[PDB]
Amino acid sequence: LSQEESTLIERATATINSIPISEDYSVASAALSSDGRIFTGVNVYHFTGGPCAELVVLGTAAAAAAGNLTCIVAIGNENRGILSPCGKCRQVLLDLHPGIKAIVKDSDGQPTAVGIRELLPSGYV
Amino acid sequence: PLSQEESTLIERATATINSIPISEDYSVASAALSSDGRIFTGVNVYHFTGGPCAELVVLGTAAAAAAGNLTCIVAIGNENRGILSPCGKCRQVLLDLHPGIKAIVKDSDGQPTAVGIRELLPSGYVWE
Amino acid sequence: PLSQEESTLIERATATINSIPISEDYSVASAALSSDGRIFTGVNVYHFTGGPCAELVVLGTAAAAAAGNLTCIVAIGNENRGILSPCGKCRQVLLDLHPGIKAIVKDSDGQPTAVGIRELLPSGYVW
Amino acid sequence: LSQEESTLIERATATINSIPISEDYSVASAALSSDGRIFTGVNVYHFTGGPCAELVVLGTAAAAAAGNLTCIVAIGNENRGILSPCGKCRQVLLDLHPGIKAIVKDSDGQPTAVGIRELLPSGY
Ligand SMILES: C[As](C)(=O)[O-]
Ligand SMILES: C[As](C)(=O)[O-]
Ligand SMILES: C[As](C)(=O)[O-]
Ligand SMILES: C[As](C)(=O)[O-]
Ligand SMILES: [Cl-]
Ligand SMILES: [Zn+2]
Ligand SMILES: [Zn+2]
Ligand SMILES: [Zn+2]
Ligand SMILES: [Zn+2]
């Protein structure tokens, strides 16, 4: 991982570890913008489709007029570490920030940043 | 009429949606008040898979800050649409996660008014 | 009191959920009535990404049958939970796609009653 | 594809072509259960997360106590043909029917059945 990738992991980790343990708010995300800012958020769990942390990040970035996001990561509570984006988040990320990379674990459990398109092969169009 | 703090929510959400490019994806801003005095903002993320409304982005932003219970929320539309009542999905999430919250809606006169979330979902479904 | 058709909806949704294995993923059934008199049923698909409630599965089932306008809907929970009021998300989709629809809910005395969808979303969201 | 798989495409195509053209009801899906039954459905578009056709199929199959679904396909209206499942559907399919395959188009535009895990690499 690059310096900025490690930094996103640290920011997301600090975010989730800094709030009370909760079944409603259990994952944090951090993303980097092309204009030199970092946005965080936590999920809102709900059966009607409450947003993942990544989507909260996207809305937070949009509220700040941070156009292009270039890298994103999700970190689970209780020291779970890096979580790969769920399929819903992958679709929203592909559609709204097609240039973005997401930090996921490789087969060795080692963090790596992968282009969003690679996380949705034979993508829906 | 509205309390001072309630008016501040309308101001803040109006500033937010007037501070971002006009967009079909990012078209509504929201602001909520915590019992701790802080205000949290958010903009929606439109998507057919169920991208969050602005209110849900606010909820996640407040949660990220370990906010004290939220007491009031408002949504403000782009293109100068003004106050928008929360959609049914947002109403359900607010009822379930912040049952004490009020939402700012327009009365009969088009005048801002704070209403308990329960009033916005009569015979409310209870997520157990 | 409910019409014959409305009672039939309750019976059909109840039969549907009672007929399947108890499950955390599939835990509510719904039945709706179309203006032409047909009945469509469905069960929910629970998922954190926003899997559909039974009502929405019923909407897609009716749509697959070119059912047109739906006039009444009800949801019934598993394990003899009985009538459940539609959640806020279902209310919004129902109002938007079938504005003429009523939902069966329990009134303040616990008695089934058919209510216009608009009444279930006061000061509703309009674009 | 196998003949059972080809039938899914036929059934989903018939379903979407049988209904009035609509912006709300625009995709049909068909799935095969382990015992050979076929279940169909159409989407319900809504900004709050109305279900894709696949999820309607999942609830339809569940209503019939179908158990495991082994194959699924989505067909777009207006002769759009096979549509790869979106990321949301991929996630639900993975979680509720991990043994399932989805029919997608290959490089030559020809139908191919792919395991759901391959459609969500490094899957959550
Ligand atoms: C890694 As996730 C559950 O926030 O899509
Ligand atoms: C007023 As709304 C579309 O953010 O629920
Ligand atoms: C009564 As319901 C959880 O199907 O909206
Ligand atoms: C191919 As789709 C829009 O039903 O996931
Ligand atoms: Cl959703
Ligand atoms: Zn996600
Ligand atoms: Zn909403
Ligand atoms: Zn519902
Ligand atoms: Zn889909």
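Numbering of chain A is taken from Swiss-Prot, so the residues present carry the numbers 3-127, in order.
Going by what the header records, the deposited coordinates were determined by X-ray crystallography, 1.6 Å.
Backbone N, Cα and C define each Cβ position, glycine as well.
The Cβ of A:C54 (Zn(2+) binding site) lies under 8 Å from the Cβ of A:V29, A:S31, A:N45, A:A76, A:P87, A:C88, A:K90, A:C91, each on the same chain and at least six residues away in sequence. Under the DSSP three-state reduction, A:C54 (Zn(2+) binding site) is assigned to coil, being neither helix nor strand. As annotated by Swiss-Prot, Zn(2+) binding site applies to A:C54, A:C88, A:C91.
There are 29 other CB atoms within 10 A of the CB of A:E56 (mutagenesis position), with all protein chains counted. One mutagenesis experiment named in Swiss-Prot is A:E56 to Q, and its note says Loss of activity.
According to Swiss-Prot, the experimentally introduced change A:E56 to D is described as follows: Loss of activity.
Positions annotated as active site, proton donor by Swiss-Prot: A:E56.
Of all Cβ atoms in the shown protein chains, 32 besides its own fall within 10 Å of the Cβ of A:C91 (mutagenesis position). In Swiss-Prot, a mutagenesis experiment is listed as A:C91 to A, annotated with the note Loss of activity.
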Cβ under 8 Å from chain D, restricted to the recorded positions A:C54, A:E56, A:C88, picks out A:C88
Should A:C91 (mutagenesis position) be counted as helix, strand, or coil on the basis of DSSP?
helix
